[PDB]
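Visitor: Here it is, the structure in full.
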Amino acid sequence: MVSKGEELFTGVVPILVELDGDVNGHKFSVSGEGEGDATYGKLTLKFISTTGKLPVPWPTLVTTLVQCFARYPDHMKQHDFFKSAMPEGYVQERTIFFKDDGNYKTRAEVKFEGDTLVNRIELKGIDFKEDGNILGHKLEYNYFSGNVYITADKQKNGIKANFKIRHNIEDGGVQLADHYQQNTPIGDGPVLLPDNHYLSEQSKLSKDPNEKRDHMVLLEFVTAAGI
């Protein structure tokens, strides 16, 4: 049968993202709007800095800026924690360790507000290098992929995940970003606790030619695999 949270994602859902960040005392705010179609694993969003030029590269914020839009194959739908937590939602937390640089710590609440799926985020970055790849804006702006390895956290009625993102540098090298993640339900309601699996994620970054604010247009595909 079709579960409580799964039915909320059968069509196109509007998305609203709000992020408050502070990286080495540079405060910034990002708003995002778009839509998600979990049937296809497809997200289309436009993010805007509401605080002027970002102090960190847009590609470093992509993983932080709604895994409930994953396309789960029919034969894995009993392993979709993210939709099962809806509409009450879940808390997502990460540490993102930038190799030879600082870290981001993030806390996000993902939940429905009426028909709109909302992602509300707090991001704290510390110990970054002034002339590093991040504060120095040395990362390329184009495309990256990731394989998110998800396991159950029975103890917390939730999940954990870890994955590496390789951000291309302007010189031709790579900035590694090592991600550690935990998700816990907001509700006291039951959730689906998964077997080991991965989400295959692809992120295409672009610009709106008519937009003068600092911004990122994002097309994202997210597909569950490995069962």
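Count begins at 1; order follows the chain as displayed.
Header says: X-ray crystallography, 1.7 Å.
Using the three backbone atoms N, Cα and C, a Cβ is placed for every residue, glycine included.
From Swiss-Prot, here are the annotated features:
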type	residues	note
MUTAGEN	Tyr143 to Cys (Swiss-Prot position 145)	In mut1.9; shifts fluorescence lifetime from 3.03 to 2.74 ns
MUTAGEN	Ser145 to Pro (Swiss-Prot position 147)	Increases fluorescence at warmer temperatures such as 37 degrees Celsius
MUTAGEN	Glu220 to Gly (Swiss-Prot position 222)	Suppresses the 399 nm excitation peak, leaving only the longer wavelength peak at 475 nm
Visitor: Taking 10 A as the limit, how many CB atoms besides its own sit near the CB of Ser145 (mutagenesis position)?
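Guide: I get 11 for this one.
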Visitor: I'd like the number of other C-beta atoms within 10 A of the C-beta of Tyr143 (mutagenesis position), please.
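Guide: Counting Cβ neighbours of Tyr143 (mutagenesis position) within 10 Å gives 13.
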Visitor: Can you tell me the CA-to-CA distance separating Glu220 (mutagenesis position) and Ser145 (mutagenesis position), as a whole number of Å?
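Guide: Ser145 (mutagenesis position) has its Cα 10 Å from the Cα of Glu220 (mutagenesis position).
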